[PDB]
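K.L.:
This is the structure I have questions about; it appears just below.
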Amino acid sequence: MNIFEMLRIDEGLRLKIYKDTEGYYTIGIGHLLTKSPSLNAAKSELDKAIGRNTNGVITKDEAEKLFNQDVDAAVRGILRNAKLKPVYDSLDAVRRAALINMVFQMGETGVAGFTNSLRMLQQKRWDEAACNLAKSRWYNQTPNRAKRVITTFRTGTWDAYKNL
Ligand SMILES: *SC1=NC(C)(C)N(O)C1(C)C
Ligand SMILES: [Cl-]
Ligand SMILES: [Cl-]
Ligand SMILES: [Cl-]
Ligand SMILES: [K+]
């Protein structure tokens with residue numbers, strides 16, 4: 001297991017434009033295209049992201065290319081954020097992946113707002129951090145995925161992704 005395999009499990013792989021769990025146009029391995037309700041706007045974003053006229057369909061290689069860019073972008077967002085970088089730096093590699101996963105799903109600013117959870121993670125109070133992370137819109141709207149990410153923070157193991 002690693003961050004790529006982890007997010008591939010959590011996000012799936014679809015080669016045609018679909019709506020994510022928030023209703024937003026998405027493609028590939030959880031590549032968010034736009035929050036606009038306009039499918040034409042989403043298709044325009046897709047063509048710009050891939051560099052050709054796709055008509056809303058891409059290949060597996062193209063999906064994996066966007067995915068690698070998106071994982072890279074999540075890590076860069078952590079490293080440039082004054083609240084996320086100290087927590088990231090304090091974590092082992094397994095828990096770092098859990099933080100990258102959250103930033104991939106909700107964005108840098110969204111995760112940086114989890115001030116009390118971040119403090120508990122910085123303090124390595126793992127059970128308390130896990131409890132606090134579940135008091136969230138995130139957990140209520142995507143509980144099975146949040147439970148996997150939270151278990152990864154609680155234990156520092158890949159047990160929540162093992163048989164998947
Ligand atoms: S939430 C929560 N915090 C403690 C560690 C006290 N718990 O046992 C729960 C209920 C999981
Ligand atoms: Cl330490
Ligand atoms: Cl709490
Ligand atoms: Cl709550
Ligand atoms: K998805």
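Placed from the backbone N, Cα and C atoms, the Cβ positions cover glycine too.
One mutagenesis experiment named in Swiss-Prot is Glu11 to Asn, and its note says Loss of 84% of enzymatic activity. Per Swiss-Prot, mutagenesis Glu11 to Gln is noted as: Complete loss of activity. As annotated by Swiss-Prot, active site, proton donor/acceptor applies to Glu11, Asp20. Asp20 to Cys appears in Swiss-Prot as a mutagenesis experiment; the accompanying note says: Nearly no effet on specific enzymatic activity. Under the heading of mutagenesis, Swiss-Prot lists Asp20 to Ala, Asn, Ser or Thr and annotates it as follows: Complete loss of enzymatic activity. Swiss-Prot gives this note for the published mutagenesis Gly30 to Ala: Almost complete loss of enzymatic activity. The substrate binding site annotation in Swiss-Prot covers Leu32, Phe104, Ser117, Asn132. According to Swiss-Prot, the mutagenesis experiment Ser117 to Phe carries this note: 10-fold decrease in enzymatic activity. The annotation that Swiss-Prot gives for the mutagenesis experiment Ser117 to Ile reads: 500-fold decrease in enzymatic activity. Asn132 to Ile appears in Swiss-Prot as a published mutagenesis result, with the remark: 5-fold decrease in enzymatic activity. Where Swiss-Prot documents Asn132 to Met or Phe as a mutagenesis experiment, the accompanying text is: 2-fold decrease in enzymatic activity.
Situate these features within the shown structure.
P.N.:
For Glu11 (mutagenesis position), the Cβ neighbour count at a 10 Å cut-off comes to 20, with all displayed protein chains included.
For the recorded site, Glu11 (mutagenesis position), the DSSP three-state label reads helix.
In three-state terms derived from DSSP, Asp20 (mutagenesis position) belongs to neither a helical nor a strand segment and is classed as coil.
Counting Cβ atoms from all protein chains shown, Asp20 (mutagenesis position) has 18 others lying within 10 Å of its own Cβ.
The number of other CB atoms found within 10 A of the CB of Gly30 (mutagenesis position), across every protein chain shown, is 21. Annotation note: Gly30 (mutagenesis position) sits in a coil segment as assigned by DSSP.
The Cβ of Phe104 (substrate binding site) has 24 other Cβ atoms within 10 Å, all protein chains considered.
The 10 Å shell around the Cβ of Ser117 (mutagenesis position) contains 23 further Cβ atoms across the protein chains shown.
Reduced to three states, the DSSP call for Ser117 (mutagenesis position) is helix.
Counting only residues at least six positions away in the same chain, the Cβ atoms of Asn116, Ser117, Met120 sit under 8 Å from the Cβ of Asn132 (mutagenesis position).
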K.L.:
Just checking: which of the recorded positions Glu11, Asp20, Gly30, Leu32, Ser117, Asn132 have a C-beta under 6 Å from ligand 3?
P.N.:
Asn132
K.L.:
Around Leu32 (substrate binding site), how many other C-beta atoms are within 10 angstroms of its C-beta?
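P.N.:
By my count, 18.
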K.L.:
Using CB under 6 Å from any atom of ligand 5, narrow the recorded positions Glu11, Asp20, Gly30, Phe104, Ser117, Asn132 to the ones that qualify.
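P.N.:
Close enough to ligand 5 are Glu11, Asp20, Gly30.
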K.L.:
Which one is closest to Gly30 (mutagenesis position) in space, judged by CA to CA distance, out of the recorded positions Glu11, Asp20, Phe104?
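P.N.:
That would be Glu11, the closest of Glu11, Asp20, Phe104 to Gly30 (mutagenesis position).
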K.L.:
Hey, how far is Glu11 (mutagenesis position) from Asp20 (mutagenesis position), Cα to Cα, in Å?
P.N.:
9
